[PDB]
Amino acid sequence: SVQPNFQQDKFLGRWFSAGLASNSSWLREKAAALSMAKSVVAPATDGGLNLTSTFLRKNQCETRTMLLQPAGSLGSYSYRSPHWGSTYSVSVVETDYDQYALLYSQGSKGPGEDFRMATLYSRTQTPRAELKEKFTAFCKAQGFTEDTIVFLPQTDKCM
C-alpha cells in the first residue's frame, strides 16, 4: 500500500519524527527516552534515499543514516540493516509532501521479519491536532493498539 503517483523529489528534505507505533516494546521504550531532532531525506545513488536521523541522547547530539533502495511500487523501499542482519520494507503510505507523511515499515527477511512500525513524519516539529488524530487512526488501521502509539519527545538542541 503506497501513496498513489508518488513523487520522490517532493518527499526530500527536512522532516521530523513525530510519532511511532511498533510491535517492539524495546523500541518504543528506547525512542520515548530520547529527544528527536530533524531527519533529513536526501538522494542516494541508483534512485535510493539516504535517511539521516538526528537525536539527543544523554545531552549528546547523535546521528544515524539509513540507506533505502527502491523496491516494489513507487514509494516503497528496502533497508538492509547490518546490526539486525535483516531486511525491512519501508513504504510512504500517504503523504501530501508539504505537511506530513505516514510511513509503514515491516521486516521482509531475517530475524526482524516480524517487526512492524508506523511512523508519522511531519514538516513541522510539533504536528497539529488533526495530524496527530490522522496518525492514530492510521496506526489502528495498521493493527496497532492505542497503547503502542508514541508521540516522540522533541528537542531544538541539535539544530
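The residue numbers of chain A are those assigned by Swiss-Prot, with the residues present covering 29-187 sequentially.
Header says: X-ray crystallography, 1.8 Å.
Cβ atoms are placed via backbone N, Cα and C, with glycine included.
Quoted from Swiss-Prot, the note on mutagenesis experiment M64 to A is: Reduces enzyme activity almost ten-fold. Under the DSSP three-state reduction, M64 (mutagenesis position) is assigned to strand.
Its Cβ taken as reference, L79 (mutagenesis position) is surrounded by 20 other Cβ atoms within 10 Å in the chains shown. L79 (mutagenesis position) falls within a strand segment according to DSSP. According to Swiss-Prot, the mutagenesis experiment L79 to A carries the following note: Reduces enzyme activity over ten-fold.
Recorded in Swiss-Prot as a mutagenesis result, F83 to A carries the remark: Reduces enzyme activity about five-fold.
Listed in Swiss-Prot as a mutagenesis experiment, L131 to A is described as follows: Reduces enzyme activity almost ten-fold. Here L131 (mutagenesis position) comes close to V118, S119, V120, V121, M145, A146, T147, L148, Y149: these same-chain residues lie at least six apart in sequence, with C-beta atoms under 8 angstroms from its C-beta.
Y149 to A appears in Swiss-Prot as a published mutagenesis result, with the remark: Increases enzyme activity about two-fold. The DSSP secondary structure for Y149 (mutagenesis position) is strand.
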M64 (mutagenesis position) and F83 (mutagenesis position), compared by Cα position, are separated in whole Å by 4
